[PDB]
Structure formats: C-alpha cells, structure tokens
Amino acid sequence: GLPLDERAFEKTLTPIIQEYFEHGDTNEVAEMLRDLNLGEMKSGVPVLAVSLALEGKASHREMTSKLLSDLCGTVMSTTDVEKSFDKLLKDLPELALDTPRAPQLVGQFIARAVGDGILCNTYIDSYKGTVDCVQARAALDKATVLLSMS
Ligand SMILES: [Cl-]
Ligand code: NA
C-alpha cells in the first residue's frame, strides 16, 4: 500500500548511498539495510539510489545497477525491485526537471535490471498500453530499444 517514514528514510539512506558511490562496497550498503530492517520501504532503496545516481557521474549509475543486482536476493526480493521501478516511473516527471535525460537513463536502468534477471522480461510489456505519462513511456521505449540490441 503506502510506505512509512519516507522523509526520514531519504535523510537516513542518502549519505549511505553517496558514500557507496565512493567506496564501491555493496556489502556495506547491505549491512546498513540489515540493521534498518525496512518494511515495504525496502522498495524505496533502488528508487533513491537511482535518483541520486541520475544527478551524479555515469560511473555512479553503473555502480547503482551493480548494487541493485547484489542487493536483490540478499536484503530484498524481485518483488521489491519491481515495486521500486514502478515508483521510479511515477517519479520520472519530477526527476526530469533536474535531469532532462532522466527518462533515457531510467531506460538503461530497466534494461540492465532485466539483463541481470532482477526484473521480469515481461515487466515492460505489461506497461505497453497502460501508461499515460509520456515520460514513463519514453523510459519504457528506451529500455525496449536497449534490450533489442542486447
Ligand atoms: Cl534510442
Ligand atoms: Na541491475
């Protein structure tokens, strides 16, 4: 349904993710998440990580895809991951204000998640003809293109 402690959540996880962009140890992030024992807010981690990476270096975005692959199956499930991308698609209109190419970059995050097997290959299809948001559509379309040339 609805997540709890969202505002505090962002305040607590942001420094942890930013630090990860520098040390590159996904196990450090995993330990912090085990300490927090997050409820449904588990799905909020990928969204925040992606959101911060969008405004960072291209290397941070690659490190983020790696983090998602590592965390899935350890501190969160594919179900949490799918919920995270659903949230990401919804936040796209706001994210694009700071990063115009956010849709395309989210497209790569989606393609990579499907490649790493943490996001079902039918995820994109399910949204085919169910999305009104042109930004979400652009992200899904970019993901489709990237997966065709995989
Ligand atoms: Cl393209
Ligand atoms: Na990934």
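We number each residue from 1, going along the chain as drawn.
For this deposited structure, the header notes the method as X-ray crystallography, 1.8 Å.
Just so you know, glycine gets a Cβ as well, placed from its N, Cα and C.
Annotated features in Swiss-Prot:
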DOMAIN    8-129  domain 'MI 1'
MUTAGEN   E19 to A (Swiss-Prot position 174)  Reduced inhibition of EIF4A1 helicase activity
MUTAGEN   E55 to A (Swiss-Prot position 210)  Reduced inhibition of EIF4A1 helicase activity. Strongly reduced inhibition of translation
MUTAGEN   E94 to A (Swiss-Prot position 249)  Reduced interaction with EIF4A1
MUTAGEN   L97 to A (Swiss-Prot position 252)  Strongly reduced interaction with EIF4A1. Reduced inhibition of EIF4A1 helicase activity. Strongly reduced inhibition of translation
MUTAGEN   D98 to A (Swiss-Prot position 253)  Strongly reduced interaction with EIF4A1. Strongly reduced inhibition of translation. Reduced inhibition of EIF4A1 helicase activity
MUTAGEN   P100 to A (Swiss-Prot position 255)  Reduced inhibition of EIF4A1 helicase activity. Strongly reduced inhibition of translation
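Locations of recorded Swiss-Prot features on the structure.
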| residue | record | DSSP (3 states) |
| --- | --- | --- |
| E19 | mutagenesis position | helix |
| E55 | mutagenesis position | coil |
| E94 | mutagenesis position | helix |
| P100 | mutagenesis position | coil |
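The two recorded residues, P100 (mutagenesis position) and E55 (mutagenesis position), have Cα atoms 10 Å apart. Separation of the C-alpha atoms of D98 (mutagenesis position) and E55 (mutagenesis position): 8 Å, rounded to the nearest whole number. Across the structure, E55 (mutagenesis position) and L97 (mutagenesis position) place their CA atoms 11 angstrom apart. Residues near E19 (mutagenesis position) in space but far in sequence (CB under 8 A, at least 6 apart, same chain), listed by position: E28.
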